[PDB]
Amino acid sequence: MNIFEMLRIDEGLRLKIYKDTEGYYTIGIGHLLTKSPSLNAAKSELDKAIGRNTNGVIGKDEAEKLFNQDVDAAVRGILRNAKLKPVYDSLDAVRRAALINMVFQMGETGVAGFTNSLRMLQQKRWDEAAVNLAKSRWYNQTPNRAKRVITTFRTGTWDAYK
Ligand SMILES: [Cl-]
Ligand SMILES: [Cl-]
């Protein structure tokens, strides 16, 4: 198991514009297109992102390409973030994947806001951090995905994904 396969399980793959759990226009592997309600503003972003007139539909290769960019951007945002970097540096390889997963889903800003959990992760207090992470809209809104990520943090293994 690796970050890519982990996120692929969590986000799925859709080759036509769809709406995410929050109601936003998305495509491929969890690639947010716009928060705007307009399907046309979504097709426009889509075409800008792909470099061709897509008519709302892409191929597998195109989806995977967006996904590669997105993981890369997630990692780089963590490394540039003053709150996130120290956490990431302190963690083992599996737990690093779990932090990347949160950032891919909620953005650097959102994760950076989990102040207390971040401090517990840094201190390696696994069980306590798992408890604190659960008291979030995040866990309340996407409980099955949140539990998987949380278990990854608590245990340090890929169990929840096997
Ligand atoms: Cl893009
Ligand atoms: Cl879920």
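Heads up, residue numbers simply count up from 1 along the chain you see.
Method of determination (from the header): X-ray crystallography, 1.7 Å.
Cβ coordinates come from backbone N, Cα and C, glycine included.
The active site, proton donor/acceptor annotation in Swiss-Prot covers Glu11 (among others). In the three-state DSSP reading, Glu11 (mutagenesis position) counts as helix. Neighbour list (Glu11 (mutagenesis position), Cβ cut-off 8 Å, at least 6 residues apart, same chain): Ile29, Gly30.
Taking a C-beta cut-off of under 8 angstroms and a sequence separation of 6 or more, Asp20 (mutagenesis position) has the following same-chain neighbours: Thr26, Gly30, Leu32. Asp20 (mutagenesis position) carries neither a helix nor a strand DSSP state and counts as coil. Marked as active site, proton donor/acceptor by Swiss-Prot on the basis of experimental evidence: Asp20 (among others).
Secondary structure at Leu32 (substrate binding site), taken from DSSP and collapsed to helix, strand or coil, is strand. Annotation comment: Swiss-Prot describes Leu32, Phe104, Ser117, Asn132 as substrate binding site.
In Swiss-Prot, a published mutagenesis experiment is listed as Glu11 to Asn, annotated Loss of 84% of enzymatic activity.
In Swiss-Prot, a published mutagenesis experiment is listed as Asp20 to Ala, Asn, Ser or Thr, annotated Complete loss of enzymatic activity.
According to its DSSP assignment, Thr26 (mutagenesis position) is in a strand. Where Swiss-Prot documents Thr26 to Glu as a mutagenesis experiment, the accompanying text is: Complete loss of activity at neutral pH; covalently bound substrate.
Among the mutagenesis entries in Swiss-Prot is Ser117 to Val, noted as: 50-fold decrease in enzymatic activity. Residues within less than 8 Å, Cβ to Cβ, of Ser117 (mutagenesis position) and separated from it by at least 6 positions along the same chain comprise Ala129, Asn132, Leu133.
According to Swiss-Prot, the mutagenesis experiment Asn132 to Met or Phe carries the following note: 2-fold decrease in enzymatic activity. All protein chains included, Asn132 (mutagenesis position) registers 19 other Cβ atoms within 10 Å of its own Cβ.
For the published mutagenesis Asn132 to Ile, Swiss-Prot gives the following note: 5-fold decrease in enzymatic activity. Classification of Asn132 (mutagenesis position) by DSSP places it within a helix.
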Quick one: of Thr26, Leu32, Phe104, which of the recorded positions has the smallest count of other CB atoms within 10 A? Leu32
